[PDB]
Structures are given as structure tokens and as C-alpha cells.
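Asks: One structure is given below, represented as C-alpha cells, and several questions about it will come after.
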Amino acid sequence: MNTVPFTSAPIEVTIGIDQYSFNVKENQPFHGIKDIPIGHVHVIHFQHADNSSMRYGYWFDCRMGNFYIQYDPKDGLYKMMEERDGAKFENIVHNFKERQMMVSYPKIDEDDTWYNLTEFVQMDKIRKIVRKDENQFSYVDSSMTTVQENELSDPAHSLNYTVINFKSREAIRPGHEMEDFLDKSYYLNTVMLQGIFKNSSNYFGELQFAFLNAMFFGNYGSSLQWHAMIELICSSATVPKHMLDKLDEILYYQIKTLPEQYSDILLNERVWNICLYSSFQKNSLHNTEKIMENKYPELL
Amino acid sequence: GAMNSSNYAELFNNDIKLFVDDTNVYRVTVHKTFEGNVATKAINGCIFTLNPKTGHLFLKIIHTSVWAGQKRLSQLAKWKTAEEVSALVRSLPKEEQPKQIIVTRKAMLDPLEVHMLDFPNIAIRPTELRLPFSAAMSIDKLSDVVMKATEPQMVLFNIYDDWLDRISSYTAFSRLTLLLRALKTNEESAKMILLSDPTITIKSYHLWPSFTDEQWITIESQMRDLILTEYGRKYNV
Ligand SMILES: O=C(NCCc1cccs1)c1cccnc1
């Protein structure tokens with residue numbers, strides 16, 4: 001188990017670690033988060049008490065180095081940083097645990113939620129979507145735009161998701177206009193899977209990352225990307241069986257985890273009704289359809 | 001965006017544009033089978049593509065053979081239309097290509113957008129006008145070439161005959177739409193109005209009779225009467 005210590009908590013903040021969160025009062029004695037499960041990516045996110053505007057945080061993997069949080073009073077945010085002096089880091093963390101100034105990552109032993117929501121998400125791929133290669137962790141916030149959103153303005157601070165566009169020359173083979181537009185198997189299987197993602201694990205990994213960024217930061221362009229990547233699959237008549245079975249599970253857990261009160265903004269009525277009820281794959285998502293109809297029958 | 005009553009004069013500026021109507025592409029008769037079931041028999045169609053400024057009607061005839069062995073013909077028809085418009089644009093020199101294509105039904109936007117991805121600078125637009133172009137098969141010469149065709153075939157007419165020699169595009173389009181609206185509302189009465197007087201003839205390359213200016217005024221008045229009346233007879237007023 002690993003630790004993300006904090007130098008201090010100078011401003012009142014709601015801190016999130018994966019799907020958990022807790023309130024820290026201004027200058028409360030708080031020195032960080034312990035017992036973080038090794039072996040998954042993680043996200044530590046912040047919403048200041050004074051400005052619910054701008055959720056932000058840091059994707060990271062404790063295997064890739066020792067990381068800590070330190071408030072920066074010039075830039076006014078909780079910044080992630082790496083400590084390269086491994087002995088200094090252990091000494092500091094030990095001191096803070098002896099005095100018990102850390103909250104414990106609160107994993108229930110029956111619970112595989114975080115695993116099921118991050119199964120295909122890998123830090124090396126996150127770092128390609130969030131370009132900032134001098135750091136081993138990746139900053140995201142609510143306002144960052146996507147590479148396709150900048151096509152439709154700062155390139156260094158964008159999300160470089162894979163561009164999917166149903167009405168593009170990449171999506172449509174000359175001479176198969178109607179065929180390729182009503183049945184997107186070409187585009188999914190040859191262009192995207194064989195050509196760009198190489199396998200379905202990477203595809204699913206971007207999809208899951210897009211969903212989490214949408215949920216945790218209200219990032220609108222991630223929300224668009226997640227729906228896009230669902231719709232591409234659902235609108236393909238020909239999809240490996242194992243991919244459909246996994247997609248059903250993936251979406252099941254995303255729908256389960258979504259805050260009930262945020263459903264109206266994070267879920268696109270058109271995409272879900274199409275996917276569940278009109279698409280080639282309308283009979284293929286039994287778990288996802290059942291939880292959707294029992295939790296958000298309004299949307300449908 | 002959409003074309004409606006407020007930006008109506010854009011049709012007659014000097015940006016080349018085409019109207020495309022697909023109402024008459026996929027046409028059927030419905031009949032009883034020997035067993036008492038119902039079947040359709042397709043008949044020849046056409047794509048109605050029109051330059052509203054010049055009167056050029058690029059009429060593409062759709063022969064029934066294009067459906068043979070196909071499913072979901074109403075949906076194929078929209079794509080078949082888009083494929084043909086696209087081939088037409090590609091056949092035209094660059095300086096003759098349209099800057100905008102306005103489709104008369106919204107179900108054509110995505111088929112044409114997709115066929116025209118090669119032409120990002122051509123705007124594909126819908127309209128909120130209720131244009132009567134479906135009545136184009138009530139024009140005798142158009143219906144005759146469509147019905148006699150034994151293969152796919154593109155035919156050319158100026159839908160304004162020689163009118164532009166005396167009136168503007170705007171007025172010529174308004175006459176055309178009044179004649180079509182009347183033919184759509186009551187085909188028989190519309191045609192009686194146009195052909196009652198044997199002495200006004202239709203020239204060989206023209207579609208409508210060779211009316212003088214004064215006679216067009218009379219005709220136009222009689223079509224408006226027709227359209228107001230049928231609108232009573234229909235709504236009892
Ligand atoms: O070809 C004709 N006109 C040239 C211009 C056009 C292009 C496209 C359609 S008309 C023509 C044919 C028959 C009757 N009046 C005119």
C-alpha cells in the first residue's frame with residue numbers, strides 16, 4: 001500500500017481520491033492519504049470551498065514514483081510534485097503516520113468498483129492524451145478542451161483524445177457511402193481498432209478515461225468522447241463477441257457509479273436510446289440496459 | 001442554416017445554388033395479389049435538381065431496374081439521390097459547381113453531406129418552405145420522358161422556358177411555384193386553365209404555353225383563384 005502525503009492544507013477544500021471524497025477545513029491538520037491500493041491508476045481531485053468553479057486533479061500511479069501534494073499560494077492550487085530523494089520521502093511519511101495525520105483509502109474488501117472502472121486504463125496512455133512529459137502524473141480540470149474541440153485554443157493544455165467523426169473521409173470509404181454510414185464496422189474494426197488503437201484494450205482504456213474525466217471534472221469534451229466511442233460500437237453490425245460482453249460490463253459499472261443527480265448533464269438521451277433500442281447492438285447490452293431502465297427510466 | 005421566408009431573395013443572387021427534390025425518385029403502384037395480399041410495383045422516377053436563378057432543370061431519370069433485388073427502398077432512394085447529385089457536381093467544371101445545395105426534405109441532408117465530403121466548400125442546407133416540386137410529374141413533357149425511359153438517363157429543360165427574356169428570376173420562380181402549387185392542389189383544374197384555349201401553343205423545347213404578358217397575368221390570377229377555392233372546398237370556408 002502507498003501514500004500521498006500533503007505538506008499542509010492551507011485552504012478549505014473538498015478532496016477526492018478515486019470515488020471517495022472528504023472535507024478539509026482551512027488550516028486543518030491534514031497530512032495526506034495512506035493505504036492507496038497498488039496496481040491501479042488513481043485520481044486525486046480538488047474543489048475549493050470558495051470556488052466550486054474549476055474541479056481539477058492528478059492522474060497517477062504510485063509505482064512510477066513518490067508523489068506528494070503542496071499548496072502553491074502564487075497559483076492558488078494544490079499541486080502534485082515528485083520527490084526524487086527516496087529516503088527523505090520515507091522519513092517524512094513515517095513521521096506523519098506515527099502522528100496519524102492521514103486519511104486511509106477506504107476500500108471495502110467486497111468492492112471491485114475502482115478496478116472495474118479502470119480495468120483498461122494505463123498511465124502511459126493517459127500521458128499521451130495529456131501532453132506534459134516532464135511529469136509522471138497528469139493534471140486535468142473542468143475547462144480543458146479536446147483536440148477536436150480546438151478544431152471546432154491552447155494546444156499544450158488540451159486533451160488529445162482520438163478524433164472520431166462519423167461524417168468524415170476517414171469514416172467513409174468512397175463507393176460505400178451509405179454502407180459505411182449506416183453500419184460503422186469498417187470504421188471501428190479497420191480504421192480505429194486495427195489502425196489507430198491496435199487492440200480493444202486500448203480502445204476501452206480511452207473510453208474509460210473519458211468517462212472518469214467527465215464524471216469527476218465535469219469535462220464536457222470528455223463526455224462527448226465517451227458517448228462517441230460507445231456509439232461507434234453500438235452502430236457497428238460486426239463487433240467481436242468478447243468486446244460486446246466487456247462493453248456491457250464496463251458501461252454497467254459506469255452507470256452504477258454515476259451520481260444520480262448528475263444524470264441529466266452527463267448522459268446524452270439520443271445516444272443511449274439509439275444504442276439501447278435502435279442500434280445493431282440493441283439486444284447485446286443486457287446488464288447496461290437493465291440498470292439504465294431501473295435507475296434512469298426518465299432518460300428513456 | 002435553413003432557408004425560409006426571411007432569406008428568400010438569396011435564391012436569386014449570383015452564388016450558384018441548386019434545389020434538389022427527391023419526392024419522385026421512388027415511386028410505386030399498390031395492388032392486390034392473386035392470393036389477396038398487397039404488393040407494390042415500382043415505376044420510373046426522377047431527381048428534380050433545379051438552378052432557381054437560371055431555370056436549368058437537370059432531370060435525372062431513375063429507372064425501375066435500380067431497385068431490383070434491393071431492400072429498404074425508401075431509404076436507399078435518399079442515398080441513390082445523393083449519389084446522383086454528387087456525380088452531377090463532379091461532372092461540372094469547377095466554376096459551374098454550386099456553392100450551396102438546398103434539399104427540399106431534411107432526410108436528404110445526411111445522405112448528401114456524406115456523398116459530398118469531397119466538397120467541404122459546398123454548403124448543404126434544408127428549407128422551411130413548403131415548395132411544390134413534387135408536382136413536377138404533372139408537367140406533361142416531364143412525365144412523358146420519365147415514363148418512356150428504358151434505361152437510366154439524364155434529360156435537360158429550362159423550367160422557365162424563355163421567360164427570363166422578359167421577367168426576373170424572382171418573378172419567374174414565383175410563377176413556377178404558383179403553377180406547381182396549383183397543379184398539386186387540383187391537377188385537373190390547373191391543366192384546364194393552362195390548355196383551355198387551343199390557340200396558345202407550347203413550343204417544342206418549352207414546357208409551358210407561349211402566353212403573352214397580358215395572358216400570363218390572366219393565367220396567374222386564375223391559378224390564385226384555384227388555390228384559394230380548393231382551400232375552401234378543403235376547409236369549408
Ligand atoms: O440545354 C438546354 N439549355 C442549356 C442550359 C441548361 C443546362 C441544364 C439544363 S438547361 C435546353 C434544353 C432544352 C430546352 N431549353 C434549353
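The chain as shown is numbered from 1 upward.
This deposition comes from X-ray crystallography, 1.7 Å.
Backbone N, Cα and C define each Cβ position, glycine as well.
For the mutagenesis result B:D21 to N (Swiss-Prot position 1853), the note given in Swiss-Prot is Reduced growth at 30 degrees Celsius. Strongly reduced growth at 16 degrees Celsius. Swiss-Prot documents B:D22 to N (Swiss-Prot position 1854) as a published mutagenesis change and attaches the note Reduced growth at 30 degrees Celsius. Strongly reduced growth at 16 degrees Celsius. For the published mutagenesis B:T23 to A (Swiss-Prot position 1855), Swiss-Prot gives the following note: Reduced growth at 30 degrees Celsius. Strongly reduced growth at 16 degrees Celsius. One entry in Swiss-Prot concerns the mutagenesis experiment B:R105 to K (Swiss-Prot position 1937). Its note says: Severely impaired growth. Reduced growth at 30 degrees Celsius. Strongly reduced growth at 16 degrees Celsius.
Describe the structural context of each listed feature in the structure shown, including burial, neighbouring residues and relevant distances.
Replies: Neighbours of B:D21 (mutagenesis position), defined as other CB atoms within 10 A of its CB across all chains, total 22. In the three-state DSSP scheme, B:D21 (mutagenesis position) is classed as strand.
Around B:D22 (mutagenesis position), a 10 Å sphere centred on its CB holds 28 further CB atoms from the protein chains shown.
Sequence-distant neighbours of B:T23 (mutagenesis position) (same chain, 6+ residues apart, CB-CB distance under 8 A): B:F48, B:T104, B:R105, B:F133, B:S134.
Other Cβ atoms within 10 Å of the Cβ of B:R105 (mutagenesis position), summed over all protein chains shown, number 15.
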